[PDB]
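Below: the structure, in structure tokens.
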Amino acid sequence: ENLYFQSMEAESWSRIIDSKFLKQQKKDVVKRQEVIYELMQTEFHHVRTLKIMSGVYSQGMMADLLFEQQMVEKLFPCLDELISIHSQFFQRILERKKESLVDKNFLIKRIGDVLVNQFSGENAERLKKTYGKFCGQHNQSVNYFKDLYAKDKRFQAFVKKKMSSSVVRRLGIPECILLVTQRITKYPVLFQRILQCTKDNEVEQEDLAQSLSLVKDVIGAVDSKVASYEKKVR
């Protein structure tokens, strides 16, 4: 789905965190809705970061500097895939908000099934391969970027032009790569905060516990892949 539409759905969600409707629910509900918000908002930022990497930097290198498709895969491996995964994950979350209206005021009573789906079966396998690759090529790409900046004056001009743009916050390529690398390790924390906020709901508590166990398996797999890559690079 479209990024502006995604941002409007996010901005809409956040209006309800500030609302009097929410602030006048029970403390445990306010806290639970506040943590589920955090998961959504940070997933939106992740998707935004990825699409800036792709639409601004990656597309710009090919269009302006005549980089090949392969030189860009060196800097940003599996970027198209990541964008697909996280936009879709982000959609599922919004789709859940849309069916959680009350009596425009909503209250997410159930998000565990969405998380379990995302981190099991072939979705989990896609994340493992995707991040294992991105997180493995991680340090080579940052060095490759820094190598290019110091050497190629045309890339140097390109980067300064981009950082000045209103589109990129002041997101440098190194920062982008670093943010994307971290992301997968954020989920256990966000998921576990939702779980400990969830009271008197058995289905949800079970699914959240499951998703938390599941995302740790993915992280493990990614860490094995990264370790092996680095050993091979030497």
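Heads up, residue numbers simply count up from 1 along the chain you see.
We read in the header that X-ray crystallography, 2.8 Å was used to get this structure.
Just so it is clear, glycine is given a Cβ too, placed from its N, Cα and C backbone atoms.
Counting only same-chain residues six or more apart in sequence, the Cβ atoms lying under 8 angstroms from the Cβ of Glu38 (mutagenesis position) belong to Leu190, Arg193. Quoted from Swiss-Prot, the note on mutagenesis experiment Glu38 to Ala (Swiss-Prot position 2001) is: Decreases guanyl nucleotide exchange activity toward RHOA.
Of all Cβ atoms in the shown protein chains, 9 besides its own fall within 10 Å of the Cβ of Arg170 (mutagenesis position). Among the mutagenesis results in Swiss-Prot, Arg170 to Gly (Swiss-Prot position 2136) has the note: Decreases guanyl nucleotide exchange activity toward RHOA. The residue drawn here is the original one.
Cβ-based neighbour count (10 Å, all protein chains) for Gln182 (mutagenesis position) stands at 11. For the mutagenesis result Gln182 to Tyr (Swiss-Prot position 2148), the note given in Swiss-Prot is Abolishes guanyl nucleotide exchange activity toward RHOA.
Here the residue is the original one, while Swiss-Prot reports the published mutagenesis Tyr187 to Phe (Swiss-Prot position 2153) with the comment Loss of guanyl nucleotide exchange activity toward RHOA. Within 10 Å of the Cβ of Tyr187 (mutagenesis position) there are 23 other Cβ atoms, across all protein chains.
According to DSSP, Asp223 (mutagenesis position) is assigned to a helical segment. Annotation of the mutagenesis experiment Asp223 to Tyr (Swiss-Prot position 2189) in Swiss-Prot: Abolishes guanyl nucleotide exchange activity toward RHOA.
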Flanks of unmodelled region: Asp103 and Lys104, 3 residues missing; rounded Cα separation in Å is 10
Integer Å distance between the CA atoms belonging to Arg170 (mutagenesis position) and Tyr187 (mutagenesis position)
25
